[PDB]
Amino acid sequence: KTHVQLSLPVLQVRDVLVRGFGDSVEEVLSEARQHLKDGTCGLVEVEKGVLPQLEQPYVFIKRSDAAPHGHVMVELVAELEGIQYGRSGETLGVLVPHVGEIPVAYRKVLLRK
């Protein structure tokens, strides 16, 4: 399927144990996609002071369309030293590995895979 219905656990930035997916734009996008497939991906909602507490490169989920079965259609955009790789809509949050942190909420997304 070109899209996959996911429910992403929303994590508080200060709880996150593994604060990025790796060391290159290509690796973080690769790893983010694998964790999304494996159900091992969390979402951190971006506010003032969040991003400097996470590791670059960042992986964002961004709204790709204006929401089947409550699931917002999203795609992945990476960012390193202020350059983004991809072009998409509004940021829903930054993806991180989920290693058992207790979430505060769930974000229903339809991921362009």
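All chain A residue numbers match Swiss-Prot; in order, they span 11-76, 79-125.
Method of determination (from the header): X-ray crystallography, 1.8 Å.
Just so it is clear, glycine is given a Cβ too, placed from its N, Cα and C backbone atoms.
Mapped onto three states, the DSSP output places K47 (variant position) in helix. As a natural variant entry, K47 to R appears in Swiss-Prot alongside the note: In strain: Omicron/XBB.1.5, Omicron/EG.5.1.
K47 (variant position) is surrounded by 13 other CB atoms, counting those within 10 A of its CB over all protein chains shown.
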